[PDB]
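*Asks:* Below is a structure I'd like to ask you about.
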Amino acid sequence: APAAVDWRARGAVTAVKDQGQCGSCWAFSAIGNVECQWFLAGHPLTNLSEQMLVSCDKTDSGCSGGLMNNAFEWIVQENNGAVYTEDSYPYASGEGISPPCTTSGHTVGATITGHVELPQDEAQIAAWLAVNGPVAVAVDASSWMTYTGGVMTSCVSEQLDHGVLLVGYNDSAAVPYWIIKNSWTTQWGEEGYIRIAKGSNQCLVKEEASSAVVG
Ligand SMILES: *[C@@H](CS(=O)(=O)Oc1ccc([N+](=O)[O-])cc1)[C@H](CCc1ccccc1)NC(=O)[C@H](Cc1ccccc1)NC(=O)OCc1ccccc1
């Protein structure tokens, strides 16, 4: 695979968002992945709705948690593969309470046909990402509250509890790393991003990787 890949360089990644006091990380991970995949399928980069999932995805638990894989399936099986634009269904769960699901007054910004679950291997995840784009991954974010910048060479890897988005990697640097987009505003980390060492399963990054497929 390529020595280094950064999808932000190809204009495939939207701006960093804010999940607020809502434990809706899984929704930001799933939607961030869809946004990138939609763009890569030959459509203009569009901001999609995390609120749609938090409010309408009943197979998940809104601000109490959820799984990216459940979200991908809900979109396909229950919402006719549609994903609304963020402008038509704005985020309103930052206070910690998700408003009821509304089935009208929204515009479809993208559609997906399914999803694939990637192998639990960093080299294999990197290979898929280099060709197919950003991947939704679950990580242990225990040591992330104190993160201020730089490449994290040591990360607590015990329990998956957070959903984020892998946008790239750099194998040519002193210590190879992954580039990850977080949803805790641009004030956190490196303008909303975090770099963790690659190759030693830092933060359990290879455990639950997946991506939506837009036919
Ligand atoms: C994401 C949470 S976060 O709070 O933004 O992340 C963050 C990480 C770590 C810390 N920390 O160590 O201090 C602080 C902040 C989200 C939180 C959900 C939540 C809300 C309130 C209380 C506890 C938890 N985490 C999830 O939604 C996980 C993400 C995940 C984990 C493993 C594999 C894939 C995705 N999911 C989760 O808890 O799902 C439970 C569930 C399963 C099935 C159906 C419904 C819910």
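Here chain A follows Swiss-Prot, giving residues 123-337 in order.
Structure determined by X-ray crystallography, 1.8 Å.
Cβ atoms are placed via backbone N, Cα and C, with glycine included.
So Swiss-Prot lists the following for this protein:
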| type | residues | note |
| --- | --- | --- |
| ACT_SITE | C147 | active site |
| VARIANT | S186 to G | In clones 1800-2 and 1800-4 |
| VARIANT | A204 to G | In strain: RA |
| ACT_SITE | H284 | active site |
| VARIANT | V286 to L | In strain: RA |
| VARIANT | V286 to F | In clone 1800-4 |
| ACT_SITE | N304 | active site |
| VARIANT | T308 to A | In clone 1800-2 |
*Asks:* For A204 (variant position), just count the other CB atoms lying within 10 A of its CB, please.
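*Replies:* The answer is 16 other Cβ atoms.
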*Asks:* By a simple count of other Cβ atoms within 10 Å, which of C147, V286, the recorded positions in the record, is least packed?
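*Replies:* Counting other Cβ atoms within 10 Å of each of the recorded positions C147, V286 gives the minimum at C147.
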*Asks:* Hey, does DSSP put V286 (variant position) in a helix, a strand, or just coil?
*Replies:* strand
*Asks:* To the nearest Å, how far is the Cα of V286 (variant position) from the Cα of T308 (variant position)?
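*Replies:* The separation of the Cα atoms works out to 14 Å.
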*Asks:* Find, for the listed variant positions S186, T308, the residue with the lowest Cβ contact count at a 10 Å cut-off, counting only other Cβ atoms.
*Replies:* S186
*Asks:* Return the count of C-beta atoms lying within 10 angstroms of the C-beta of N304 (active site), excluding that atom itself.
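*Replies:* By my count, 27.
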*Asks:* Using DSSP and collapsing to three states, where does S186 (variant position) fall: helix, strand or coil?
*Replies:* helix
*Asks:* Relative to the Cβ of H284 (active site), which residues of the same chain, six or more apart in sequence, are found under 8 Å away?
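*Replies:* Those within reach of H284 (active site), by Cβ under 8 Å and sequence separation of 6 or more, are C147, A260, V261, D262, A263, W266.
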*Asks:* Going by DSSP, is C147 (active site) sitting in a helix, a strand, or coil?
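*Replies:* In three-state terms, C147 (active site) counts as helix.
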*Asks:* I'd like to verify something. Among the recorded positions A204, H284, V286, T308, which ones have a C-beta closer than 6 angstroms to some atom of ligand 1?
*Replies:* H284
